[PDB]
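Below is one structure, written out as structure tokens; the observations come after it.
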Amino acid sequence: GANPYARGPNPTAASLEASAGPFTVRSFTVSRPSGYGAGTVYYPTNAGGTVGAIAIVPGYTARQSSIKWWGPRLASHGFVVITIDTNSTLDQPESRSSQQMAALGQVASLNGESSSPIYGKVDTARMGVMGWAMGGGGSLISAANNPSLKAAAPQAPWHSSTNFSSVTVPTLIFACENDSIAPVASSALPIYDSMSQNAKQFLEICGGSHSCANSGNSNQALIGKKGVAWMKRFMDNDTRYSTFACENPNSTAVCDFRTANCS
Ligand SMILES: O=C(O)c1ccc(C(=O)OCCO)cc1
């Protein structure tokens, strides 16, 4: 009968483009990070059922600030989101992946901790990964190594190998047209093209620098719509979001759009 994971009101373009989703969001600092540097957990206070968890990792030299906007944006639509700082700002993608997954493990821990604000708020069987640049590469390594993850949505990803043919997790790649750090033609697009087994999508922002999907970007309506739609469709199996997840948004800000195996 009903989808047990469906949360919130039926979506519209306006409701997904808005700065905030329907749920009230609170946050806390992780007291003793388990296998990573630091974290902030964002959660809905009024979701009305358990929700999936998403761990988000920054790029080389970067901190939570670069990725923080995703925390309230996703949590307000019905997700527990952990943004992390890595053990070193100079960690590489394999270490970033390990830390991302340690952060998901700690969110699953806190779901069982009676003192935690997220006590009983998480469905530990439904998880996703996001991250910027080397943290985006780390997200793809997380997905390759943990195929029970339900979704991945890295931004401006880089890894030393572009071969993610092993990934079976639904994966949305945000790319930045004018990226001079991890050029689209040598990084994000080859990564996208390597993936053969999954639902996948590629969304490149016109004129974007390497930071085009970071906190303070000028395309939060489109990027936030797509990220939330992808996570709802695939983490919650929520087919109310099938068209938002799969469509070409046919937007003036999009300079390359590709999708395959989307439903
Ligand atoms: O995480 C990053 O921001 C980061 C991403 C990519 C690189 C790198 O040198 O790629 C070489 C291809 O241009 C370095 C740092």
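Numbers here mean position along the shown chain, with the first residue as 1.
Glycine is treated like the rest: Cβ placed from N, Cα and C.
Some features that Swiss-Prot has for this protein:
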{"type": "ACT_SITE", "residues": "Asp179", "note": "active site, charge relay system"}
{"type": "ACT_SITE", "residues": "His210", "note": "active site, charge relay system"}
{"type": "BINDING", "residues": "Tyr60, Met134, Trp158", "note": "poly(ethylene terephthalate) binding site"}
{"type": "MUTAGEN", "residues": "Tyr60 to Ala (Swiss-Prot position 87)", "note": "Displays increased enzymatic activity on PET bottle. Displays decreased enzymatic activity on PET film and on BHET"}
{"type": "MUTAGEN", "residues": "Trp132 to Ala (Swiss-Prot position 159)", "note": "Displays decreased enzymatic activity on PET film and on BHET"}
{"type": "MUTAGEN", "residues": "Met134 to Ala (Swiss-Prot position 161)", "note": "Displays decreased enzymatic activity on PET bottle and on BHET"}
{"type": "MUTAGEN", "residues": "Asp179 to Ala (Swiss-Prot position 206)", "note": "Loss of enzymatic activity on PET bottle and on BHET"}
{"type": "MUTAGEN", "residues": "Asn214 to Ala (Swiss-Prot position 241)", "note": "Displays decreased enzymatic activity on PET film and on BHET"}
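Feature map: annotations from Swiss-Prot on the structure.
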residue: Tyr60; record: mutagenesis position; DSSP (3 states): coil
residue: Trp132; record: mutagenesis position; DSSP (3 states): strand
residue: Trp158; record: poly(ethylene terephthalate) binding site; DSSP (3 states): coil
residue: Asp179; record: mutagenesis position; DSSP (3 states): coil
residue: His210; record: active site, charge relay system; DSSP (3 states): coil
Return the members of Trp132, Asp179, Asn214 (the mutagenesis positions) with CB less than 6 angstroms from at least one atom of ligand 1, or none. none
Measure from the Cα of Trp158 (poly(ethylene terephthalate) binding site) to the Cα of every one of the recorded positions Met134, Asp179, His210, then give the nearest. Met134
Cβ-based neighbourhood (8 Å from the centroid) of the poly(ethylene terephthalate) site, residues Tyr60, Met134, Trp158 excluded: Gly59, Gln92, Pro93, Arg96, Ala133, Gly135, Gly136, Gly137, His159, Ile181, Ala182
Of the recorded positions listed (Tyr60, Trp132, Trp158), the greatest number of other CB atoms within 10 A surrounds the CB of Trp132
Please identify, from the recorded positions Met134, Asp179, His210, the residue with the sparsest Cβ neighbourhood, meaning fewest other Cβ atoms within 10 angstroms. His210
In whole Å, note down how far the CA of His210 (active site, charge relay system) lies from the CA of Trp132 (mutagenesis position). 9
In whole Å, how far is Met134 (mutagenesis position) from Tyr60 (mutagenesis position) when you measure between their Cα atoms? 6
Same-chain residues at least 6 positions away from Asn214 (mutagenesis position) with a Cβ under 8 Å from its Cβ, in sequence order, are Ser66, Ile67, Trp69, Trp132, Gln155
Distance, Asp179 (mutagenesis position) to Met134 (mutagenesis position) (CA atoms, angstrom): 14
Cα-Cα separation of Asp179 (mutagenesis position) and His210 (active site, charge relay system), in Å? 4
